[PDB]
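Asks: Here you go, one structure.
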6 protein chains.
Amino acid sequence: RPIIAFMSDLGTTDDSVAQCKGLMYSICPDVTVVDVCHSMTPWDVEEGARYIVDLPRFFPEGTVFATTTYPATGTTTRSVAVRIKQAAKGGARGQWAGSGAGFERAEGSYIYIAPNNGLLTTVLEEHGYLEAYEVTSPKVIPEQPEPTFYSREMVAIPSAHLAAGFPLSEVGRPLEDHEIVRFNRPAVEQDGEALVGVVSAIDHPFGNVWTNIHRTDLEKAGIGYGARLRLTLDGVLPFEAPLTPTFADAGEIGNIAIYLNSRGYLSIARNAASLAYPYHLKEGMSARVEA
Amino acid sequence: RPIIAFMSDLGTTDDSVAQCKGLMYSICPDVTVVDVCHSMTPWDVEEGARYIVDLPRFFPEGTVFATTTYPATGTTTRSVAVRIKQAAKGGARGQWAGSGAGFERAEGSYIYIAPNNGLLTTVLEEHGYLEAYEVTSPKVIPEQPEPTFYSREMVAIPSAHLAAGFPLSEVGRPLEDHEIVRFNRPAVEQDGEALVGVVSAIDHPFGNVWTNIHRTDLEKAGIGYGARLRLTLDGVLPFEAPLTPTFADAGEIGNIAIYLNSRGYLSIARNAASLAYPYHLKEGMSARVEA
Amino acid sequence: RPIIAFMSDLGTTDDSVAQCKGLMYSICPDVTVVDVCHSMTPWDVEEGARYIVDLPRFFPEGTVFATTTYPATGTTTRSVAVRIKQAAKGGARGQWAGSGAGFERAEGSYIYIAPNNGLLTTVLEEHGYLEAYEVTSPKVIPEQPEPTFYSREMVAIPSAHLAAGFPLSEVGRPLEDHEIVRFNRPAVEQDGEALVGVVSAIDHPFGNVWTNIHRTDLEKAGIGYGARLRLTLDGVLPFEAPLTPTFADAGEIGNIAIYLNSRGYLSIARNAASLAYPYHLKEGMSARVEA
Amino acid sequence: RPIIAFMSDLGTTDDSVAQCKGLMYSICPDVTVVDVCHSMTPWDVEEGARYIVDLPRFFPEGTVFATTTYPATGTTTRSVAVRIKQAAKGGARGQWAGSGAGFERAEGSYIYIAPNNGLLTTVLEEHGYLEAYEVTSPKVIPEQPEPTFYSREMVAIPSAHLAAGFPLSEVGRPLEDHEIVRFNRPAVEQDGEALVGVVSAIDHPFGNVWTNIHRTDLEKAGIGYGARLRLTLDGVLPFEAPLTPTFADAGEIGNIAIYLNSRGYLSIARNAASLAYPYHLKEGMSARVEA
Amino acid sequence: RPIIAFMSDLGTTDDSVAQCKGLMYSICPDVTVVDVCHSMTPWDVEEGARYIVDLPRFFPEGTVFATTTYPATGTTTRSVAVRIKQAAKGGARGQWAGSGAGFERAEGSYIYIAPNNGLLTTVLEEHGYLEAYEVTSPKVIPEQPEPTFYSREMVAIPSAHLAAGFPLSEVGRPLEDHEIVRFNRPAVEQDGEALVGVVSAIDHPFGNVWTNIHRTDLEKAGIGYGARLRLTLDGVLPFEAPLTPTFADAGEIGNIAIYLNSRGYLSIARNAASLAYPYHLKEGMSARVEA
Amino acid sequence: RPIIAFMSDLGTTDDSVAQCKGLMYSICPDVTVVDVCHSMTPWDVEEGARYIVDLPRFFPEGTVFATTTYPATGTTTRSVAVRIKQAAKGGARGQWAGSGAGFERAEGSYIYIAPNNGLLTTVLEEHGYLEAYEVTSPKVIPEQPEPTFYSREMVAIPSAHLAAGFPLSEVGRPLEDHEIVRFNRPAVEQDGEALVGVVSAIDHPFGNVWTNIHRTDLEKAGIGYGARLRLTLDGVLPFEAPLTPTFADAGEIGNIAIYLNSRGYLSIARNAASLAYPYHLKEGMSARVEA
């Protein structure tokens, strides 16, 4: 029952993803390929990271995550395959996914194969890893790899091999922690009683506004459900609401809610209407929260 | 060979759909998940209805349709699961689908699971149903559901359990008919010789115009195949043609044709050209027809 | 593991594709359906041909290609099914796809099924074919096809039967080469010591400019890696650079690279930046090249 | 997935069984056919029952037992198809079979199909049944059955339809418990402090002797492990020994051991030597035990 | 879904058959090997013929029949492969096999492969054939065959290739009819109103007596069900019984029945008791029948 | 595609093997179970050895050989699982099995699992081994094994786990060479010019006589094909014939042939007739050869 969950910047308007899928089913005959999304901004490793960090707990043990945008295609720079440690609990609260109490997952049950460009920064940060290797072996990549299509050559093809049970440690040499590339991110800043962050994403197609202020940052200022909040966007736009668990807790359609999203971050939205689209609110704008 | 066909307002640009899927494969490992589409206007129940009403006859018996947009997420509202009666004969004229004489479907062979928010209105009206239940069991939903992601918690997760053979009647108590929320289907109003209707959809990506005027509406006022027809849109733009089967019957590329769509409503289009896009014609415009 | 690769003009915004997939699973329960893409410009056969031509070397032998845009729906015109000859060697060097030396594909291993409207022009040009038949038999198409949906009736349905092992030569009469429709392909013309051509596509979502000038055309001019080049677009915009293997060989992020793409064509791009989008460069602009 | 386990009196020296197996693959192409044995004494239903009573706990759920000796072939009699109740814990202590703590089987997971001549007597005594039906529908048996081959016609063929998923209750009319034939079973009689029974089988190829005296029959006389016992066979030959778990607990090769077999019955044997054969001990000799 | 049905004189007491099977799976991984029998009397082609002649109608179309006893192992003799024409109807009345009306089989649908030593005589007589080839290709046999195991080298290995889809006509040169060895078949002789044949087999494990006098011989003599018959065996045993369809019509257990076996031949037996065994009746004893 | 090849002393007259196969299918649903044989003399390890020693080359790599005769059942004695090194060449010549030049088999591609009672003595001599383990883990055996059926509990069940891909080294502690029991192998003795051995087996159903004098015993003593030989059985029957490759090279049916068998060992037989049976020759009689 092997599965590959597939995330790229290849787009949905041509045959790029199909080329990758064909090779996958060739290497691992009865694999299931699951598309995450393929429409991220090319080269934005920070954005791709967001689409893959919370994946593991939803998926059956032994899932291979094939995640790629490949700015430096055709250079010396290679792919990293890693085995993660803890399929982290996620969510507003911090639980497993599934019916009942949830589906608890065993340690070291997921592999990520990605270019070594920092795409995995937040995966390693939240899940840890037990082992990591550079992907070099003639058995899992082409001997003459196409210079313009490294997602196919250096990610898709070897993810399929992994999926089929080609042993992880046989793909190439082990990498020291310092050889695995990370991007940097400003942390949530404190300002007395105030937390200062950024709008990290607009949640499409709804136009909810996700921040980088996490519950653990909030409850650092002793902030939890019911707290009467002021949340300033773009430095000039206050917004006052109490911290609620959902959209409908604001009353009337169109009314403002400040809440915790399903990845656990502080968000703002309207009840059954768009917040972000009418006022052109954007990823990148400042976000401050206070009691 | 269990199948879940999946429709949502989740979008195609993030990991939301993938999370649902992972759970689907976690619950029912042998399942095939088929995308319907994920790009409907959020909170537009009438639009989502349109994409799910015709599904059943095309699919193998035993298929679960997981269809969701969840405006009321995090509240007390619970999903409804229904066994439909008839896989209604369709086409533009009334038939089974498939090669030969088409594949006949036994009654009672499909299950829809959806928020009780009206999404199933046209499904129930076109197919009828044998049994309906509230989805409340912790055997098929989380004991602790995520307040802002009910499509995943209350539709995706239980559909998989239904797909895997969990007995329909164990998911929760049976619902009486009026407990199933309906949206209103405003009637085609008679004025003189003319039927005062509406454009119910633009058929993308061709840009044909679909109306809410059924054969039995034109039949009620005499109108049938071969009649010369005056259709006015938005109270401004007129068109005139005989009722025909396909777009090429109109003659030259770009010629207007008026027909019955592959589901039986009065439609209009150009031949191998777009009618809607160059004149900015929209869903919601008034549509009047006279002979 | 029979596979169907599916390319249509049906869009990603309604239930059209799902109707096709449903029938595909009804006819051939073990089938794996792989989406190529579904978002081509309606009635742009040259555009669709582009997304299907390079497909075959990537899939396991036996794969059926279901490829469809049906301008002439509901008329006399029937589909053509072809067993191709060579699964060609593609890319900037010309080789097999996959790990190792690649995956060698036996001759006559692939079937295409398409409207006889010229969609398969570059497929027949590049792979050749061994047999070709008109798809007319009631065992493989509906006895009464829906007039306005020929992709479902004349392509998807019979593709599934073919995937299931229905003998190719039984779908209808064999076709002589002259009965298979082609579109015109603009030649490369001469003026001074310069190959004159055209921009054949914008590579989305990167903004890369792909021309129709083949490596074999440059090889006739005496041009391999490292020759300074004057490439003019639209008849006013000039560019200058040597032929290099990848984007990184331009130096600075934003610098011009002139390369051969993963299909083997003269192309122009920016290193980790977009060329086409900022200057509104388009499929169809003149493309003149000189050393 | 689907399994048929087949036990017959057809022998192993001709094509009888292969004619059946071929019909099984014709009807259910995915089936796996497991031979139980085919060499029972023709018309000896007590012997045939022995080879099938303990079958269920060992096989995956859904498995079908095709079990036949048909002395009444060509007459008005029909087979009975039964869904049994519990896969009832077996062995010299009672437990599920398998690695770890064994494999748990849900109730109602198995189907036996057999002539209604008493073959299933001990199956129904030990496992119970939830439902039972006469096999008469022409959907599952030949319209014109071979008169002298009822094993193939009324057992094999319909066994395959059941394995394929035909509804049990659609094979024929339900049977009241009294319509199901049973053979008479020798009771364990009491004579002073002693239990008088019978030799129920010789265990080939080891020459072990099995009696019809159960662990439960012994618990009544206050007999468990380590009790010194005397056993008289055929009315002439006596033996004396304690009750031990295994053969090697007797010491010397060839030493007498008295134990409970893998079904929990009072047995007698020699340690890695044959008891029955040198002495011509036979199924059906009197068997008397006393402390 | 490819199938090999395997009949040999290899015996059941060693690894000989496992050796052939392992090769069979090596060549054709997806294959199902179905045992006919392996216990025939070595070098008795007439007996091996009886076990293979009635096989085709019970098996799915495409079945390869691998049938071998090889007295001439290690010489210049080669195997023969044949495509049979008609999968003949059989049984007491002459019908297709299976439920309902039984499963009709297409012409040209089975392949037999055997040493050219006469084993196929009755097969070719009953079914005819469309093509016959000598088996000599180094693609289907070893380049250096084991001199004493031609059943493995020249039947088992090639059958696997055939079942794998290797083209029949490529195995070697086509054979003319008289190149295929036949053994002599002694005719049933007419004697006034009587028919004079022989006992062709004892039907194990029951000890029913099978003659070579076919139903078409009987009906040519005016004999049919309900005819009062004298059937003299061994010259001196004038049995008397009506020709009845089955054993039970004889009445009491042990009573003599004269019937037509599942091959359509005149037979004699006891109702639920053995005829051959207690009186030592054997293959080769004269059989005369008359009203 | 996993295979268990299965050899035992369980017999074919009851449900013992069926019990083992059901557990095999429970554990590894997609396994194909191949019967070697089940009719060896109980407790005779020398004989079981013979049926398993030549297996490897004929089978697909990854095959698990489940081989068992379990005298010391119920004790502390445990099963040993071994990964062999060399899938040795065999036959008279010394080659690979299969068509063409044969199918070479990679090093360490087969696993044997057997009681530690010496059944593997000849497997390890012929094949070598890379790793050997005591089978003890509750992951691969029952926590409470049935004391009279260790073949099932300690061989069958764990062989299924190994076929299912449970890591070899995790069944229990590694075993040193001297912890692996072997039986005695009294050797071929040189008597000046004579070689003195023993009749190692009578080849059923043919009654050919196999010695333990190998081809290397002969080629070392300058005896190859063509040699005029004197072969003395029982110390008193001095047969005389040339060394030929096959039976038919002796001329007339019934004639005496001295040859090399398919295992490579010196043999005597008749051409198309039995040597052993008429004269009651036996396994264990003396066997002297000389030129």
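Residues displayed in chain B correspond, in order, to Swiss-Prot positions 8-298.
Determined via X-ray crystallography, 2.5 Å.
Just so it is clear, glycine is given a Cβ too, placed from its N, Cα and C backbone atoms.
From Swiss-Prot, here are the annotated features:
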type    : residues                                                                                                                    : note
BINDING : B:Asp16, B:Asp21, B:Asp22, B:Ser23, B:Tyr77, B:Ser158, B:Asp210, B:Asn215, B:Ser269, B:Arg270, B:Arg277, B:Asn278, B:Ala279 : S-adenosyl-L-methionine binding site
MUTAGEN : B:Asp16 to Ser                                                                                                              : Loss of 5'-FDA synthase activity
MUTAGEN : B:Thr80 to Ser                                                                                                              : The 5'-FDA synthase activity and the affinity binding for S-adenosyl-L-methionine and fuoride are similar to the wild-type
MUTAGEN : B:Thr80 to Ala                                                                                                              : Weak 5'-FDA synthase activity. 2-fold increase of the affinity binding for S-adenosyl-L-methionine and 4-fold decrease of the affinity binding for fluoride
MUTAGEN : B:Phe156 to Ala                                                                                                             : Weak 5'-FDA synthase activity
MUTAGEN : B:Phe156 to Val                                                                                                             : Weak 5'-FDA synthase activity
MUTAGEN : B:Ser158 to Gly                                                                                                             : Weak 5'-FDA synthase activity
MUTAGEN : B:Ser158 to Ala                                                                                                             : The 5'-FDA synthase activity is 40% of the wild-type. 2-fold increase of the affinity binding for fluoride and 1.5-fold decrease of the affinity binding for S-adenosyl-L-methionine
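In the displayed structure, how are the listed features positioned relative to their neighbours?
Replies: Sequence-distant neighbours of B:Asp16 (mutagenesis position): residues of the same chain at least 6 apart with a C-beta under 8 Å from its C-beta are B:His45, B:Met47, B:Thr48, B:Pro49, B:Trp50, B:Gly55, B:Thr75, B:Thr76, B:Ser158. The DSSP secondary structure for B:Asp16 (mutagenesis position) is coil.
Counting Cβ atoms from all protein chains shown, B:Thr80 (mutagenesis position) has 23 others lying within 10 Å of its own Cβ.
Every protein chain shown contributes to the tally, and the Cβ of B:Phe156 (mutagenesis position) ends up with 21 other Cβ atoms within 10 Å.
According to its DSSP assignment, B:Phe156 (mutagenesis position) is coil.
Packing around B:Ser158 (mutagenesis position) is summarised by its Cβ count: 25 other Cβ atoms lie within 10 angstroms of its Cβ, all protein chains included.
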Asks: Which recorded positions among B:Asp16, B:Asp22, B:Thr80, B:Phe156, B:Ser269, B:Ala279 have a Cβ sitting under 8 Å from any chain A Cβ?
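Replies: From B:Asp16, B:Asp22, B:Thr80, B:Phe156, B:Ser269, B:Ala279, flagged as close to A: B:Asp16, B:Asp22, B:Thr80, B:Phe156.
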Asks: Do any residues at least six apart in sequence from B:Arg277 (S-adenosyl-L-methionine binding site), in the same chain, have a Cβ closer than 8 Å to its Cβ, and if so which, in order?
Replies: B:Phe254, B:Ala257, B:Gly261, B:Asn262, B:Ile263, B:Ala264
Asks: Taking B:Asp16, B:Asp21, B:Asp22, B:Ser23, B:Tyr77, B:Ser158, B:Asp210, B:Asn215, B:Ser269, B:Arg270, B:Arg277, B:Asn278, B:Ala279 as the record's S-adenosyl-L-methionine-binding set, what's the max Cα pairwise distance in Å, rounded to a whole number?
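Replies: The widest Cα-Cα gap among those binding residues is 39 Å.
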Asks: Find the one among the binding-site residues B:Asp22, B:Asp210, B:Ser269 whose C-alpha lies closest to that of B:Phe156 (mutagenesis position).
Replies: B:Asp22
Asks: Roughly how many Å separate the Cα of B:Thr80 (mutagenesis position) from that of B:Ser269 (S-adenosyl-L-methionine binding site), to the nearest whole number?
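Replies: B:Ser269 (S-adenosyl-L-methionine binding site) has its Cα 34 Å from the Cα of B:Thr80 (mutagenesis position).
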Asks: Long-range neighbours only, meaning 6 or more apart in sequence with Cβ under 8 Å: which ones does B:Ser269 (S-adenosyl-L-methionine binding site) have?
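Replies: Non-local contacts for B:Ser269 (S-adenosyl-L-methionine binding site): B:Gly97, B:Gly98, B:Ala99.
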Asks: Same-chain residues six or more away whose CB lies under 8 A from the CB of B:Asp210 (S-adenosyl-L-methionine binding site)?
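Replies: Correct list: B:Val216, B:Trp217, B:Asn268, B:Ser274, B:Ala276, B:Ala283.
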Asks: Filter the binding-site residues B:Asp22, B:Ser269, B:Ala279 down to the ones with a Cβ under 8 Å from chain C's Cβ atoms, keeping sequence order.
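Replies: It is B:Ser269, B:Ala279, listed by sequence.
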Asks: Just name the most isolated of the binding-site residues B:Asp22, B:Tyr77, B:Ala279, going by other Cβ atoms within 10 Å of its Cβ.
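Replies: Ranked by other Cβ atoms within 10 Å, the binding-site residues B:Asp22, B:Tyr77, B:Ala279 bottom out at B:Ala279.
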